[PDB]
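Have a look at the structure below before the remarks.
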Amino acid sequence: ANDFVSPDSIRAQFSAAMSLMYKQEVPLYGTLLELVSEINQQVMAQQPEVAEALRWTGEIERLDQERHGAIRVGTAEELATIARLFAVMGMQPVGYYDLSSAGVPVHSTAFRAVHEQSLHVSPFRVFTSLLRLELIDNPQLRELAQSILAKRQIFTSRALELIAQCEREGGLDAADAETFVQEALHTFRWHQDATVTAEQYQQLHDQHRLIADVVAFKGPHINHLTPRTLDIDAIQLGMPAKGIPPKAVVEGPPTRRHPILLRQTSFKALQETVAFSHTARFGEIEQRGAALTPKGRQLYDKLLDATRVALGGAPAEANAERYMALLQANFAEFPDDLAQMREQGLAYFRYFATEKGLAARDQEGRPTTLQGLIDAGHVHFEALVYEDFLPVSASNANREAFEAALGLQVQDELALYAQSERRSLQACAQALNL
Ligand code: NI
């Protein structure tokens, strides 16, 4: 057909280049990566069921490089153009996260690949927030922010050319893809020289730290780059030793044998200077578990809400031991047995033909049902890994405004997970001659 490289390959290259750039900017991220590699190796050696799970699903091959980035943009035009940038790399907008409820003036989506085979090549995602200026109730401050943002140009001209070329021609060859990665990366580099005076920076920063982080800098620098660990409890035990003491409160469900959604915590990664005069860069670590169905999401939200009620306040470091204890107690009601998670329809799964099943594929007399094939060892299942982010604690005007700015509708992650599960069952049926 042509000599264009796969968008998935460009995404893997971009993720790797972002990681190297960020490590140069933020040395403690490199320290974290060394700790993640050690923890993940220990889990695989000590927990054969985890090793097997990751082999069945192919995640063992993607795990070591698996990351997400987080960025913030300031204008609708920036969001729409960044969607085009990410589309070069096979990344589509999935989900919608509105923090206007929680008092933070942003709403967001995550750009990611959508199909398990693409995700296998690279599961890189970029959580992308758009600052909302209407929620600023000091008119002169809103005007200042709008004027500063209006005239900045966060994309290099060469990046924009290669985005347009990709769209018109249907892809990029290896040399143009390499140029694209380098040009795109410039958008996300740290720049110490602010675009505002110290006075302006002060007024923006007291309105909300996030407003200054967006408006005062030349572009959308990396807010964090998060590697994936197989055991966030283990990494937390190793992180004080390395000078990145994390928040004791871990976001997400408590420890489980069969994790759900994700768990995450944060740490201070670097004190930076801003020139017109200091600002912190924070890091993050995450552990990714099973994607939940609508039913599972409803149960999750209910138990998390009950934990917060029992806490009597806001989860903070001062109450961390008590919070974590209440979280475990309340989440006892979420089944922690994979068979029940499947039978009760709480999580999405992938199904695989086993060696035993394949060897029996020409037999009559085999079990006539999916459960019967599982029971006889012909089909094996594992949870489908969650690719998205924790929901905002909980009509459509905000999502509609976001989608108008984005230039398309966000994809429904639950529909995408259902499709992954279905494709696995179809592939298993073909492999087993059913
Ligand atoms: Ni994050």
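By the numbers in Swiss-Prot, the shown part of chain A spans 3-278, 287-404, 422-461.
Method reported for this entry: X-ray crystallography, 1.1 Å.
A Cβ is built for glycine as well, from the same backbone N, Cα and C atoms used for every other residue.
Under a cutoff of 8 A between CB atoms, and with a sequence separation of 6+ in the same chain, the neighbours of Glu294 (Fe(2+) binding site) are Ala72, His226, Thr228, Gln266, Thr267, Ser268, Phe269. What Swiss-Prot lists as Fe(2+) binding site is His70, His226, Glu294, and the listing cites a large-scale study or a structure entry.
According to DSSP, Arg74 (mutagenesis position) is assigned to a strand segment. For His70, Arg74, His226, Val402, the entry in Swiss-Prot reads 2-oxoadipate binding site, with the evidence type experimental evidence.
Under its mutagenesis entries, Swiss-Prot includes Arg74 to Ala with the note: Loss of activity. In sequence order, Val108, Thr130, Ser131, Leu132, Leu133, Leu212, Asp215, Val216, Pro222, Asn225 constitute the residues six or more apart from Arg74 (mutagenesis position) in its chain with CB-CB distances below 8 Å.
Ranked by how many other Cβ atoms sit within 10 Å of their Cβ, the binding-site residues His70, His226 place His226 at the bottom. Sequence-distant neighbours of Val402 (2-oxoadipate binding site): residues of the same chain at least 6 apart with a C-beta under 8 Å from its C-beta are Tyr99, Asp100, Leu101, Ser103, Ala104. Close contacts with ligand 1, defined as a Cβ under 6 Å from any of its atoms, occur at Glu294 among the recorded positions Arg74, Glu294, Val402. Note that 8 residues are not built between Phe278 and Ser287; their Cα atoms stand 8 Å apart. Highlighted in sequence order, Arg69, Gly71, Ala72, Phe129, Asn225, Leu227, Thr228, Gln266, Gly293, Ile295, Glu296 have their Cβ within 8 Å of the centre of the Cβ atoms of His70, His226, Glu294, the residues recorded for Fe(2+), and are not part of that set.
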